[PDB]
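Q: The structure follows.
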Amino acid sequence: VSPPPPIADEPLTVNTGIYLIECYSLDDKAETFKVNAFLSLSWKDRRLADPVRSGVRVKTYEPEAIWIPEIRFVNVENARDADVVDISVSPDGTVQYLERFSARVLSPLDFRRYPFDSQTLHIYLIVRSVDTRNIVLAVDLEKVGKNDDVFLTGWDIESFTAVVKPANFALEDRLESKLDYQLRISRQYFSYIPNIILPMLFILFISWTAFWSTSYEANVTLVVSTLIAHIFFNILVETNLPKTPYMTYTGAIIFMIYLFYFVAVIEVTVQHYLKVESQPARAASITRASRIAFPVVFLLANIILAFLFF
Amino acid sequence: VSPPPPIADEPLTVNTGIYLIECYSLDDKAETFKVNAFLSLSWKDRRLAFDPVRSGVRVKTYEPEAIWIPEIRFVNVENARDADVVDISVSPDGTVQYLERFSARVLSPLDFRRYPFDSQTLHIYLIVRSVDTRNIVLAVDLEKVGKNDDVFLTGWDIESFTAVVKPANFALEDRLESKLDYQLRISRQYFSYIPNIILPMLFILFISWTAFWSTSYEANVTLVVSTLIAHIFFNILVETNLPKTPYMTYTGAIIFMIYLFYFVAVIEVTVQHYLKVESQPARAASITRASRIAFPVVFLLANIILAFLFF
Amino acid sequence: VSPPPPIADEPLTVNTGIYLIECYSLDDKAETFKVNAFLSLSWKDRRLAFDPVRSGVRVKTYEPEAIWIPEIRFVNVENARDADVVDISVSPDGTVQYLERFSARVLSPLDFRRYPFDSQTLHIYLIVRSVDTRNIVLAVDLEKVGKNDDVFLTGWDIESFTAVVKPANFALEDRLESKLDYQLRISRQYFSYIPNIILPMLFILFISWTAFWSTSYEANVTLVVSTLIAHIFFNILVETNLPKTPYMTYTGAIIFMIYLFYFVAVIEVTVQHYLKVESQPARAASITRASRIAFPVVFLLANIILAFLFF
Amino acid sequence: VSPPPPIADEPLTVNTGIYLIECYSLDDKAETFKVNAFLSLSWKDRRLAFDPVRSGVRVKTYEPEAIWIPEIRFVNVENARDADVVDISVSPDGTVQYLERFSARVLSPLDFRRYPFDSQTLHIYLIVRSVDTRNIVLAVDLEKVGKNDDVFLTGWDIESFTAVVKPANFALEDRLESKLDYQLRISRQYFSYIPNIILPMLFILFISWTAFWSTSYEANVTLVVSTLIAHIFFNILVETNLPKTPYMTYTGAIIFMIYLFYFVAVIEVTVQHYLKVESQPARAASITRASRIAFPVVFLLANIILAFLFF
Amino acid sequence: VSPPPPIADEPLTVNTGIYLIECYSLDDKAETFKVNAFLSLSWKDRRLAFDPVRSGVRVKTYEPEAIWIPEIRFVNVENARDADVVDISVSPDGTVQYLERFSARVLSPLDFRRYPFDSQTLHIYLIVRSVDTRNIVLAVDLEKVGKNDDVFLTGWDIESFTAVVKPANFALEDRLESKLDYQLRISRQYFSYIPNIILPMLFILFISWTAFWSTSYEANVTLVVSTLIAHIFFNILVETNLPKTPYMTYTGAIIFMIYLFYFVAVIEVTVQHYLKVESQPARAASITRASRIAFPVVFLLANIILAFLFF
Ligand SMILES: [Cl-]
Ligand SMILES: [Cl-]
Ligand SMILES: [Cl-]
Ligand SMILES: [Cl-]
Ligand SMILES: [Cl-]
Ligand SMILES: [Cs+]
Ligand SMILES: [Cs+]
Ligand SMILES: [Cs+]
Ligand SMILES: [Cs+]
Ligand SMILES: [Cs+]
Ligand SMILES: [Cs+]
Ligand SMILES: [Cs+]
Ligand SMILES: [Cs+]
Ligand SMILES: [Cs+]
Ligand SMILES: [Cs+]
Ligand SMILES: [Cs+]
Ligand SMILES: [Cs+]
Ligand SMILES: [Cs+]
Ligand SMILES: [Cs+]
Ligand SMILES: [Cs+]
Ligand SMILES: [Cs+]
Ligand SMILES: [Cs+]
Ligand SMILES: [Cs+]
Ligand SMILES: [Cs+]
Ligand SMILES: [Cs+]
Ligand SMILES: [Cs+]
Ligand SMILES: [Cs+]
Ligand SMILES: [Cs+]
Ligand SMILES: [Cs+]
Ligand SMILES: [Cs+]
Ligand SMILES: [Cs+]
Ligand SMILES: [Cs+]
């Protein structure tokens, strides 16, 4: 088989569509997601073109019987697992191809606002031109969509749209036609509140009870113990995320909280030192100031951080 | 090969059945389960009809390639099913009986609201897309729906395996699609959660309450802080066995509430020490004595409220 | 190809054998094990009879596609076996001798009641479904059932590999099925559990009992709470190596019971401090002295009771 | 099919090119990375030559099976590459232009000496074996070597993708082999190691040094021992992200050295308490005051020495 | 195709060779390693002989399907090898030279007795099953046994790759089997275990011994209990990198013994406090002073005894 010949000099237009059946396994660390979808293709092959004499409105072909464009995905781990569903030819020779495929897609994620982040996942469709003729891709919006039951655990699916204009470019001395299918998602931040955020705030506030205690030994226990629990939360959080060349919102708060523990240790030390030196009136002034300063600076620093990130 | 032609304008009815051989790997975090089953298909193909007398046979056995077979797929699968055709049998009137053994990884959402005292309805959705030649509709042959008695899903009790007899017929890309819903009802075996997570978590909490019979601030700080850290370990342990949910689970609610009890116990321990240092131990004693009753009482009532909201 | 025809009315007997080459990956949590073995099959197909004089050869070698081969499957597998045909030898009378080497991941439930001092009977179920033309039945050729001497299952001792000679013949989806049960008896190597989990867990418990020779409440709180936390770590460690069971395991029972000992030790430490503060140390001393004997004695008797209930 | 015959006695030159589409999964522990790329091949096959005029075609397309194609392999791969032929074009003189898209898991050793401030040269080795008919040699077509601008390797910066133009020709199993070295230069994005591991580890160390402004032995023991345990947690965390090396890494050196600082701080805390108990606090005060300067000073100088030895 | 016929009554000798290209993924817990290698085979097939002067061709290249090839398998593999035929060459006398490149996951038991100062002999067992026509025997062509210089197994030193030249010929299921043993000798790179596990574990133990220069019971309890917990973390860390063994490993022995030292140190700290409370500090002082010498001395001698028993 060979490509359909051009009537004039026009490129062959392959109309495309992707209909999402299943979305699963959005892996934050790997920056991948798995997809199960319908891929629809349409092009004119005049060699395949009478409905009156044939009495048949449509002809069904097997993939091997006809010429089919070599369509690939750019951002996949391995080539897609595809099963042809149907091939239908209209009297004028317009071919309608439908396959169901599954693929693991590589799509970078922006963790800057984590866990209050949104992402635009991409599925890039591509075709390489043949020596005989140039192949160009188009979007049939009537064949772009997603099943209502499509659920991505821990995310809300906003939209699935295609950028209608392909990116046509040369690659290894041939033309290449690339389409961008976009899946907009937003993270379900709910669970982060009772599981990570609030527990982390509770332990921090517990360290601040040391500002109402003169017992150095109890203070050391309060600040050091809670710091260790903060380290456990820091480790827990970093296990759910990849290493980023930037600060994430959570990372910033987690990092800042270390400074609060560090300054609380200095305060607890200074307080004890003065007490030992028979200067408790002064220690009392530092401790009383700390009772206001620590929560106030904590609130303002968080307002500043939320402002820089959102 | 082409589909059986319609005598009038009727849709072709494909009778289906699923017989479960194996159920394994119910992954809570992934919301998947693996299945090994028999898939049975039956439809009328008049072009295959024969006379028993003339042929000298009452049944005809074909190879899948020799005859037309409907393109049946599963909606909620990761990848297409691994299937091996077992038998194809044709009766004199052209009634085809197809049997395949398949294995598949199924995506089926789980409701964790009552975890670990939860029940689930797992779904296996069978689907067929119509052809230009004709419309294909699915039906359930109840005589061919079932499960082996030895089918066990580790950590779960299997209640029933039934099919919703009426298919969901709908248009998808200007073609009729016919969808059947096979339902596997399961209930979680909550037993092990009691000695492994629930009771240990209650023991450490009750141990933090011994601080209400102690005037030693340093010992109290050690009791409340140490047990809080152990509670954090249980919280982490629990969340590793579960996916992130946009709602509160029953266990999650109790785990979260217990933090409030630790937080208030720290305030009490602090207030008690502060008053002692201020030479007002009589007040401190009143707060501590009240706490001995208040903490277990509020804990019990809060748990009755939570169990009520969840069950 | 179609099945061999019956001389009279008898079912077709397919003689089977499994020879284990490798055993690996016994996964306790998954209740699976991987197997690499020879599967031997033998049946008479008179349509393959030949004259050694005419054909030159005394035994014919065939390709699987060239002749009729029974559709033999495993019941308790995750996916269909990975099989490679080693030989298909046909003798003059038409007796087929089929040999394949296969690898498969087998689902076989495990009884954890006596863990880590448990023994198991793993099963490999061979099955054949009957056809319309004729009924197929399985048999065991004991001469072709065995295992390589080098077969080792990491962390287990292999006792025996035998087959239940009588197949289980039954109806399934309006056809006959013939099922054979191959049994691999194994016993767990409990050795490593002693220095890694059991003894460390006993040492920390005995360390908490040193609080019965101390009047220091703050040190006692540190002794009992610290060791309890270490016990939680061991509890977590143990539960990671096991699936969730609707019953108590031997280890689980001991681990759970040890929490009660920590809980009562905290009460004792609290009661002792309370009396000391109330200026009644003579009483506190009587409780502490009694605890020095009571704790180890009750621990020993409770363990004798548990070992008795479990073994 | 057989190799193109030599006009004289020359070896057959196969021109190669690799164009990277995707780079992912650089696994430090495994010392592997996954690659998705275009592999281009070019050679002259006189037997396929044609006249453009009498043919009416300027180029001729063939299926891989129709013509002779060199058996090109990768040396440093886990399994053979997953390849799909994209195009095979033949020009009038019989110059074949082959293009495939492949994916492979590549084994490439990493030097962790300067971790996490390290750079690496990943290798993709292309190989061809000679035939008895003729010697097959590889060449680099620089015009066909490159990478997509969107190529991102999570946690790394990609510097360059170049090929060593001169192949390494050598004998292997009595046939000559022609090997090309494609090099991907990368540098680690060390950013995240600063707020996640480096700074937290420094904070806990500095917190242990507050024991030099405390006379309370019990508080000092708590400060030094608690922070040491947190340092152990960071040590464990770091070693989980790395393979076992027969050398010291930069991070490993700092982590190891910090243990010595904790060990000496414990000795100081012990010596201080011992003297205090012996009624010699003046002395203990001299040791403690010296320690306040000595510990940070020795820490700074030791780090300058280490950075010097490693960079 | 059928096997080459015997000139007299001789078995067919298949000469073998394995050339290692890649060694990776030595998994201690699984007792497996992955291999990528060349497998070379050579046998005489007279039915393929040709005249060198008449033919003009010195060697004839065949496709695997065109000629008879012996069914060579690996005994100790998880699944069948992934193999790609590289070349098939026939010399005038009919000597066949076969070459394939394969990849396989090999099961090979490991002896952990001296871990992490252990050495291993990994095995790759090559096997052939005889045919009815004739017996097939394996031989080693030492000229075709080897390994690439760049072959690196992360965390190990590769010593040698040799083959036991004499095959193990035996009957299995009424046919002869010919087995060859290819041995890869490796020694563990113990370096990293010193700064990561050994030294940190010794530091915490020595820190527990500072309690012998302290009269503070509460500080002593904190020193001994805290370091014991850190020792538990190292015990857990070590056991995660190892499978469960029915014997003691060298590291396991030291780790286990260190628990006894912690246990006795707790007894000493308890006895010391008890005597102090009983107003007998002169005695407590004698026990504490003795402990300062006894603990390090008994530790050193016990380690000399253990090293002696293990090495
Ligand atoms: Cl693709
Ligand atoms: Cl499917
Ligand atoms: Cl099977
Ligand atoms: Cl390759
Ligand atoms: Cl093999
Ligand atoms: Cs085609
Ligand atoms: Cs594929
Ligand atoms: Cs496919
Ligand atoms: Cs829809
Ligand atoms: Cs068909
Ligand atoms: Cs499949
Ligand atoms: Cs299949
Ligand atoms: Cs039924
Ligand atoms: Cs049943
Ligand atoms: Cs239609
Ligand atoms: Cs303490
Ligand atoms: Cs067959
Ligand atoms: Cs299979
Ligand atoms: Cs196979
Ligand atoms: Cs036997
Ligand atoms: Cs045997
Ligand atoms: Cs070819
Ligand atoms: Cs491949
Ligand atoms: Cs392929
Ligand atoms: Cs380039
Ligand atoms: Cs580019
Ligand atoms: Cs040669
Ligand atoms: Cs062959
Ligand atoms: Cs294979
Ligand atoms: Cs292969
Ligand atoms: Cs030789
Ligand atoms: Cs070599």
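By the numbers in Swiss-Prot, the shown part of chain D spans 47-357.
Method on record in the header is X-ray crystallography, 3.5 Å.
Heads up, the Cβ atoms here are built off N, Cα and C, so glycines get one too.
Feature table excerpt (Swiss-Prot):
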type    : residues               : note
MUTAGEN : D:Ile244 to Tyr        : Marked gain of function, with a ten-fold shift of the proton dose-response curve towards lower concentrations
MUTAGEN : D:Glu264 to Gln or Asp : Decreases binding affinity of TBA
MUTAGEN : D:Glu264 to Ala        : Decreases cation selectivity. Decreases the binding affinity of TEA and TBA. Nearly abolishes block by Cd(2+)
MUTAGEN : D:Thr268 to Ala        : Increases the binding affinity of TBA. Weakens block by Cd(2+)
MUTAGEN : D:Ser272 to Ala        : Increases the binding affinity of TBA
MUTAGEN : D:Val284 to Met        : Displays an increased sensitivity to propofol but not to desflurane
MUTAGEN : D:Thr297 to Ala        : Marked gain of function, with a ten-fold shift of the proton dose-response curve towards lower concentrations. Also shows slower apparent rate constants for activation and deactivation. Displays an increased sensitivity to propofol but a decreased sensitivity to desflurane
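Have a look at these and tell me how they're positioned relative to everything else.
A: Non-local neighbourhood of D:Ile244 (mutagenesis position): empty, since no residue in the same chain at least six residues away has a C-beta under 8 Å from its C-beta. Classification of D:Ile244 (mutagenesis position) by DSSP places it within a helix.
Over all protein chains present, the Cβ of D:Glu264 (mutagenesis position) has 21 other Cβ atoms lying within 10 Å.
For D:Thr268 (mutagenesis position), other Cβ atoms within 10 Å of its Cβ number 22.
Of all Cβ atoms in the protein chains displayed, 22 besides its own lie within 10 Å of the Cβ of D:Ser272 (mutagenesis position).
The Cβ of D:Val284 (mutagenesis position) lies under 8 Å from the Cβ of D:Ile243, D:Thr297, D:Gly298, D:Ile301, each on the same chain and at least six residues away in sequence.
Every protein chain considered, the tally of other Cβ atoms within 10 Å of the Cβ of D:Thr297 (mutagenesis position) stands at 25.
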Q: Where D:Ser272 (mutagenesis position) and D:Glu264 (mutagenesis position) are concerned, what is their Cα separation in Å, rounded?
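A: Cα to Cα, D:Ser272 (mutagenesis position) and D:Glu264 (mutagenesis position) are separated by 12 Å.
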Q: When C-beta separations to chain E are restricted to under 8 angstroms, which of the mutagenesis positions D:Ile244, D:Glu264, D:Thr268, D:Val284, D:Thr297 qualify?
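A: Checking chain E against the mutagenesis positions, the residues within range (Cβ-Cβ under 8 Å) are D:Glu264, D:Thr268.
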Q: So which of these mutagenesis positions, D:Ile244, D:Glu264, D:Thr268, D:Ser272, D:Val284, D:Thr297, get their C-beta under 8 angstroms from chain A?
A: D:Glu264, D:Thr268, D:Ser272
